[PDB]
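Each remark here refers to the structure printed beneath this line.
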2 protein chains.
Amino acid sequence: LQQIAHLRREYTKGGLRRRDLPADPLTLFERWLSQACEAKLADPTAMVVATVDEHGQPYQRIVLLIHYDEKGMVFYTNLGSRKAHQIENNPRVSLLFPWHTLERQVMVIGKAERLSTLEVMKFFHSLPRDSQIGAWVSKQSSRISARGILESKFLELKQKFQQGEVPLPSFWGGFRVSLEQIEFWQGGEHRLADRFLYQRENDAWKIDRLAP
Amino acid sequence: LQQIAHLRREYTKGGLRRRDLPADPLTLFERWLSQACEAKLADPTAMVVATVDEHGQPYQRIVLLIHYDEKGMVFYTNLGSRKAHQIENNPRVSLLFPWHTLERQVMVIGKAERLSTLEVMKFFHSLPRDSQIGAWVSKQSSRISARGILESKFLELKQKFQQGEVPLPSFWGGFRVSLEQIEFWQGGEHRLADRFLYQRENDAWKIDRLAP
Ligand SMILES: Cc1cc2nc3c(=O)[nH]c(=O)nc-3n(C[C@H](O)[C@H](O)[C@H](O)COP(=O)(O)O)c2cc1C
Ligand SMILES: Cc1cc2nc3c(=O)[nH]c(=O)nc-3n(C[C@H](O)[C@H](O)[C@H](O)COP(=O)(O)O)c2cc1C
């Protein structure tokens, strides 16, 4: 708890100049994610996902980043959830990594596309057994009349699955968010943040500094 | 750093039952905000604000909560920023308090309205002198060709204001987000979160538990 405090002070010694930026924004994201992990932030892979309903109202919630590469950033969710309904009507989403403990933010803008069954199955059968079970329990985002509904169904499903592999719910899936824009924010001198926007354009990245 | 660790363990000993909920959601928000402050989270008042552009694309960034009451939650920003432009075309916003260090989230849905000059002036002239200056420096969200633009203007404005009260920029203002919905999330038993939605309806709050 002094080792962690020290690491956070070192990773917060930030300037951020254009000439030190990598060509691929995911190189910088990888570096900051590794620092969030080493500094033991709570849930370093946690990201706030924003979606928009049919009335133009934005909604937000935290999800975990499970995978990223050039094709985008992946999370898993219940396909009957509010976020899945909103994505089906409007695939435009924003992701924000709230790394303000290290004076950082990352924001990703892109379109969410569903994962295939093969991808979902691979991830599901990597989860701890008790995570597989919980995925069955909850009709995510529906009104429920009592907490006991969850607790009862959890007990029943434990009993039902006890002596086999936990099957994949038909209602569990995932989304990959394309990399149209990636924005980096790092606290800077005189409380003037360094801010860079990577914009995907003509199979390349256009980088601009933004005023904070 | 053992005192903080202990406080975080105590405030994370959560069950959340309907019968223990306050009538006014801001009573529970006040309690969780006070706990985030006592546990020394980074920026306990930090909230992620989501807005939507004219194409239906959501955007996100962190701002600080400055004030809250029944009329809504207040933040300050530069009126030429992307968020201010997006609000002018679509006043629907979401706020999320990323308190996952204490296994919590709070989300607020409502409409953003501008603050009056008298309100903006009162807050501006409470800021530290060096905060007043910085508010002049940056054409928030515009592309800038170099970091030095910020550093130069900061030095010039320091010199210009040295021996007087720092005047209020015409381009600095704020927004109050109405309380249409407030949602509380707290990590729960068997990794099944307690989730409650307060929905404003007929001059009252309708509370429902949501499945996690
Ligand atoms: C740290 C943390 C991680 C979470 N990870 C996920 C996740 O990966 N997927 C998911 O569906 N919900 C996750 N949740 C729950 C969501 O925030 C949200 O409550 C749920 O997905 C329902 O969102 P919706 O009603 O807007 O669709 C997480 C919550 C927290 C606090
Ligand atoms: C902890 C923290 C607090 C911040 N507080 C504010 C704020 O209160 N107001 C503000 O305009 N920007 C604030 N920012 C900067 C915003 O996240 C964002 O970079 C800026 O407002 C531009 O957003 P826009 O280009 O989307 O309009 C904060 C950033 C962090 C990391």
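Residue numbering in chain B adheres to Swiss-Prot, whereby the residues present occupy positions 7-218 in order.
The way this entry was determined, per its header, is X-ray crystallography, 1.6 Å.
Even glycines carry a Cβ here, placed using N, Cα and C.
Looking at Swiss-Prot, you'll find the mutagenesis B:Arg14 to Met noted as follows: Reduces affinity for substrate about 9-fold, but has no effect on catalytic activity. The DSSP secondary structure for B:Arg14 (mutagenesis position) is helix. In sequence order, B:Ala45, B:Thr107, B:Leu108 make up the list of same-chain residues 6 or more apart from B:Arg14 (mutagenesis position) whose Cβ falls under 8 Å from its Cβ.
Under its mutagenesis annotations, Swiss-Prot gives B:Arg14 to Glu the following note: Reduces affinity for substrate about 7-fold, but has no effect on catalytic activity.
Under mutagenesis, Swiss-Prot gives B:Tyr17 to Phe with this note: Reduces affinity for substrate 3-fold, but has about 5-fold increase in catalytic activity.
Its Cβ placed at the centre, B:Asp49 (mutagenesis position) has 15 other Cβ atoms within 10 Å. B:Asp49 (mutagenesis position) falls within neither a helix nor a strand when secondary structure is assigned with DSSP, and so counts as coil. One entry in Swiss-Prot concerns the mutagenesis experiment B:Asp49 to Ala. Its note says: Reduces affinity for substrate 3-fold and catalytic activity 2-fold.
Swiss-Prot lists B:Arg197 to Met among its mutagenesis entries, and the accompanying note reads: Reduces affinity for substrate 300-fold and catalytic activity about 4-fold. Around B:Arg197 (mutagenesis position), taking its Cβ as the centre, 14 other Cβ atoms fall within 10 Å, counting all chains.
B:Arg197 to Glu appears in Swiss-Prot as a published mutagenesis result, with the remark: Reduces affinity for substrate 8000-fold and catalytic activity 16-fold.
Long-range Cβ neighbours of B:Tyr17 (mutagenesis position) (same chain, at least 6 residues apart, Cβ-Cβ under 8 Å): B:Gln41, B:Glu44, B:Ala45, B:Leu108.
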